[PDB]
Amino acid sequence: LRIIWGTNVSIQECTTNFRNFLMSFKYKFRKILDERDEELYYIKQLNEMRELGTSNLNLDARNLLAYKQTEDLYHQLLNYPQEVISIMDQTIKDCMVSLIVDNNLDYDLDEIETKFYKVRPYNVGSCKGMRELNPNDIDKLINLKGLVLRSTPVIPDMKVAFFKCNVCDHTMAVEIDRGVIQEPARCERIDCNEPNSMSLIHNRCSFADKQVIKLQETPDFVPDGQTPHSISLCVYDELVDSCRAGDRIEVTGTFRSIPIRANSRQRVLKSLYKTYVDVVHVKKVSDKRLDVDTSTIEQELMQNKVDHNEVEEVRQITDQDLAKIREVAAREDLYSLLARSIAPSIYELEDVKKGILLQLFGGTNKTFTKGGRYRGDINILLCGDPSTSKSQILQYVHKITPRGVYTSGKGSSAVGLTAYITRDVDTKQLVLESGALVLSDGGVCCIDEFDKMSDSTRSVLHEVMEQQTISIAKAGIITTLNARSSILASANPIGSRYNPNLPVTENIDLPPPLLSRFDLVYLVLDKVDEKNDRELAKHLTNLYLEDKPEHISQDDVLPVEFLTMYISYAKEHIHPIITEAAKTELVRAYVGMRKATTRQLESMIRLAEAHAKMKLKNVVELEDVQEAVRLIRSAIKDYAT
Amino acid sequence: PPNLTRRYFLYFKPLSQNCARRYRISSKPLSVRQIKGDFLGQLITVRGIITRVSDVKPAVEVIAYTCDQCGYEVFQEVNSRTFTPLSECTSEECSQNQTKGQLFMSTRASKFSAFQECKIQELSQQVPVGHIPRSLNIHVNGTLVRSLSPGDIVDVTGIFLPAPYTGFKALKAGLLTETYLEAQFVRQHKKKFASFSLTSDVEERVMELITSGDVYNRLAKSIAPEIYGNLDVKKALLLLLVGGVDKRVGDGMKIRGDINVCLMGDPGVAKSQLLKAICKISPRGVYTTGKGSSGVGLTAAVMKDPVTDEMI
Amino acid sequence: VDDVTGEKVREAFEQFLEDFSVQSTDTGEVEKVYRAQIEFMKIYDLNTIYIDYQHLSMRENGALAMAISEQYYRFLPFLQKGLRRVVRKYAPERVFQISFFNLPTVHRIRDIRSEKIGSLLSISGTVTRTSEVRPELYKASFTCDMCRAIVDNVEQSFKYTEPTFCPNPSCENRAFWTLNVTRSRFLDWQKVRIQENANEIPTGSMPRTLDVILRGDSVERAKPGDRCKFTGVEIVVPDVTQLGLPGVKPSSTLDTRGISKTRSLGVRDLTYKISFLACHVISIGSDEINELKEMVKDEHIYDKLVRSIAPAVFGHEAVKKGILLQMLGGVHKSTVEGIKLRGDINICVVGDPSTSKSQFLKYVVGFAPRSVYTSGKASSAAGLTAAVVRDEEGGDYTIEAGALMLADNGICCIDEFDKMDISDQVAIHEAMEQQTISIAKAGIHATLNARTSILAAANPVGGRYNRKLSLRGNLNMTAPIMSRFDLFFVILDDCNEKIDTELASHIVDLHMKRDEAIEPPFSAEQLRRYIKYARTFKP
Ligand SMILES: Nc1ncnc2c1ncn2[C@@H]1O[C@H](COP(=O)(O)OP(=O)(O)O)[C@@H](O)[C@H]1O
Ligand SMILES: [Zn+2]
Ligand SMILES: [Zn+2]
Ligand SMILES: [Zn+2]
């Protein structure tokens, strides 16, 4: 028997069971979890990784839940994660060199013995936010889901306590002991004995890296009377410059406690321990929504490369699904099936939904040698009767888009949109907070009730609709930043119940230029008649007929996943350069439609090039201009007046 | 000490006077204002309303200090807000030792139990004439921290107790005390919706209720009979209380089973008896005026918290 | 361990220095001038040498440098010593400075971790402040508390507090000491506050900043509001700001084990920030005579210079002309009383939206030497003009580098003019009336000077400019601010199909990546030098 004090954790038995589970795991969870070819799920990781020289690895919880001999390991890595991982980092090197025994190799063995190893349990048992952590369950592997507000700078920490003796041309050295230093006062008695003569230098010593992150908590359930909390934590080195503002996150870590000082003056402390979280792994992406522009973030990619930390930045693909995509694109009912699939719970709204999807393609992101940039974003407006799915559409897009914020009515101001400055409650120092405009930099910026908004708040969007650049000049802060988000929002009519026979470029309670510069608008008038109403009636009732609408899957609808991944590969790998035929159909379209300004030109091109991105063309074509100008005149309903 | 061998908190609750009158008191529902000084720590029941409670958080009761060299433990005890740690080795083997190898602490062996505060405010009908009512604090620990949420009738029970403050060191004469009370039990005449479970009598209540029949219009009759007629609107309020049915799309959306109602009409006819009966009976209820503090008081605040530095 | 190493480094390095001499004969074999470098230095007794990294890391395959660059400070005292030897060797009251410029690598501030400590490492960033010259404790005497026995030595970097040894040790407590001021050596100081640059930044981001400190004669080469490329070593310093933070906190304590029977623990808390130092910094961000001699000889080069300054934008020649004379300043001196003029000129334009006004801003801020784009609205004048510190970090206050204080000999391109506040236009008026400013807060008074030449952006009331009314009823900005303006412009459109078609052609051709549509007479390069010639011609 071997065992730890206050503990039921064996080292070598854990190593053996680890190794046996490791040699034995072959998509077991497909079998035991569910009904769902391959072989030895895990082992391929450990065969591949060696030649690339990396000291990391990821790991599920379920594969322990699936394999026989790992059910007790689950509750033990759970309770003693840093201890169980101080084991497994050794068991892993053990399994490594127990697996190399069956191989003869060029002399790479100068390194692996000098190497370290570490693990990252990510997809784990769910936890309900923060309130659950009454003190019974502190210091345990934990999972969470939320987004980012504020990032600190780097905390260093003594990691090698260098020490300069004053005499005898001698240095000295000593390391950290559960997080302290006990300076050796003496002077190395043999050579010289001066029992408190020694000095300290920083430039010698070894420093750690630590960072702290403010986070907003976004549960799935809340109690009666709930509201946000803002939590701090600690990440450590090799994870730096990963998670920042503008990201939703699923995460893991360990909940813990700590006291603080009463002052900078003495050691008298608080009865109540400030809580926090130490970090184990972060999940930057997920399945139910697409990901960042791959062009936007290049410097961060090459940085993570240089740093040899490779926690994900972009979802990865399979070739069989690439072929699946080239198959699904061969058919011609794309242009409608995308539409029918965006919103099965809703009636037709064809052009509306198509425009939503074309903005989700976005468009073109070109730059100039030094003095140009033209971004893939087309600002969108809606208008018409209430009592439709305008608001529903908008909630839907705000969910499904990764990087975006929602605004409503007149409860907003320029201060809470561009930069604002504030103070921390712990450090009591002057630290900033990013603005809801810039948070969506790349993605969605959603609004409702655009009309009643203050003219102070409505004044800023003059420039954001052009350059994706806000500027600030206020206290101790001067910097023109970038806000590549797109705009997508509702308007409400002049008065109530409409005025069919009037220039609707005047019938809004909104002036011309603000409205003309929108790349496109959509219209929601009623036109009451059956053949559009009864059908919608059953369309929305049969939703309620079921506990949840799965039998809405009829009438040819896709799933979200193949869709979204097709979209992501599309967004990330094609560049349609503009063609010559489309010129002569675009120019005449614009000019003849002028009978109301030059921005709808930019609208047509930025949307037709997205039409080109769709179908997976690496080229635009004359035909895209056709549906472009067509659906434009269908949008504002050219025929009536 | 024996305190770290305790796997059990205790939380009292006092009698309901219905039983004290059986065989024949001590603690009646009392005020923020009617303490009378001498009631420090005596057994008590206060009513009122909770404005703001902070979030639950942990707090030591007993330290776990272990020795580097002796390999033995030390039990440093605190009951104050504060203490000063124990660094030099006063151990029992180091007592009979020249060298005094340093000790340190634990993060798991060291006992813990939470600590959360709450503020009552006084009930209207018991404020005397023309008088601005006043405030009070309570301290809670551990288990019952989750039975409190602002905006409710309550009967806190426990004991009113002192603590070390003297004002602020100029307007003083000595021996002065800031103070607090102990939480041990919560009853509230308002039963929230998530405390529902049937039994062998309340199911009987629902039975004999439904047995009579005409149940729908009977309800909408019993809604605020103080005011006359208009059963059609009493019924509409009843349906507002029902809310509807929640349905989920399973595609990244749901839709509310929720209601929104209005009663346009001229003056003279009764209007407000309705809303007051509503917030009288419905829990999680709220009244506002039209103008005044409508700017932000319908909206989210920003505030620092008393008992802990945090932006709530 | 480097008691053995560092002197070998000294020997190898002074050998490197001496074995190289002034070669480059006929611009051929470069041999390294460090011998004549310190010669020409001793001419003036500046003691403040430069080093190149390249000509160092050639010899010995650079493996010398590979480890030196990480373990600099360990060998640095020995580095300076060999120089002193070489100076003693080949030249006949001495303190010194050193710097290494033209490093290959750049690291942003985010690209700096805890393994570059004591490491030379080149960063570039931006400035928002300077601070006060305060001469620094290089050497300084002390004296016995029981005799006149002086000690002319110093613990220098930190640990600036206490020597031990006395010449006549017979003392009851030789542990502590006295002091003195004059038998001492000092050297200048300076502090700035260093800042991110825009063209390298992330999302959800603030320009994360931090402090850097100077030394020696290389000071006065700082500047506010400009990009710079620093080089020095990862100096750090204590802090307590980092309190209230999670997890566990290091703490120092002397040992009480192996010796016994001798806050009594003498415990200090230790927690630090990562500042930086600079060995040297530079201001980032000929046949030209023949170039400009050829360009000038034309006559319509006026029209060329006109049309070449916004090929990104289409037409509106007046904008081009006005902006091309805006940088050009008027002689503010032509008086006798000493009552003076606002020699420069000022601008604005009007036009409905769906117009290319902001293109001009983005142009000139993308061209200008000195400039800034800002809100127009989302700003207090405490942001435009300078709100300053009140006696923080112990030392005295320092005027903040004002935003509108900027544009000395230049421009403050400001959009969104109409939605300005009450007090900001007030302050602007005060800025325009004279070419001077007055400021105060906390009793402190200020006085500054500038000759700012604004171009900015009009936004009419409803946007629609009724062509049959006058300017004032539509502008909505009071008279004096509407006055002082040498110029107003208007840009308003109408149906012209022949020209609208070619305009849309230009626009859509611009969605051809970096096409040749902007083919000018010439580019920004020669333009900037042409400006620096022309600004000072004095007609
Ligand atoms: N139908 C009624 N029966 C009895 N009392 C009524 C009736 N209508 C009005 N009242 C009395 O007149 C007052 C009407 O006030 P109310 O209509 O509720 O508020 P407001 O008039 O400000 O909207 C009430 O105090 C109520 O007692
Ligand atoms: Zn020594
Ligand atoms: Zn001991
Ligand atoms: Zn002496």
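Sequence positions for chain A are given in Swiss-Prot numbering; the residues included correspond to 177-212, 221-779, 793-838, in order.
Cβ atoms here come from the backbone N, Cα and C positions, even for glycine.
Some features that Swiss-Prot has for this protein:
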- A:518-725: domain 'MCM' (DOMAIN)
- A:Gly568, A:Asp569, A:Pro570, A:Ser571, A:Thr572, A:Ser573, A:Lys574, A:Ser575: ATP binding site (BINDING)
- A:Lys574 to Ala: Loss of MCM2-7 complex helicase activity (MUTAGEN)
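Structural mapping of features recorded in Swiss-Prot.
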residue  : record           : contacts (Cβ under 8 Å, 6+ apart)
A:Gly568 : ATP binding site : A:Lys574, A:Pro677, A:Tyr706, A:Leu707, A:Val708, A:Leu709
A:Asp569 : ATP binding site : A:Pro677, A:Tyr682, A:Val708, A:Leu709, A:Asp710
A:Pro570 : ATP binding site : A:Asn676
A:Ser571 : ATP binding site : none
A:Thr572 : ATP binding site : A:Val708
A:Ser573 : ATP binding site : A:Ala527, A:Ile530, A:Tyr531, A:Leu533
A:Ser575 : ATP binding site : A:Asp632, A:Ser674
Would you count the other CB atoms within 10 A of the CB of A:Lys574 (mutagenesis position), including those on all shown protein chains?
22
So around the ATP site, A:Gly568, A:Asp569, A:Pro570, A:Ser571, A:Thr572, A:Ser573, A:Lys574, A:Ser575 aside, which residues have their CB within 8 A of the centroid of those CB atoms?
A:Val708
Using DSSP reduced to three states, classify A:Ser575 (ATP binding site) as helix, strand or coil.
helix
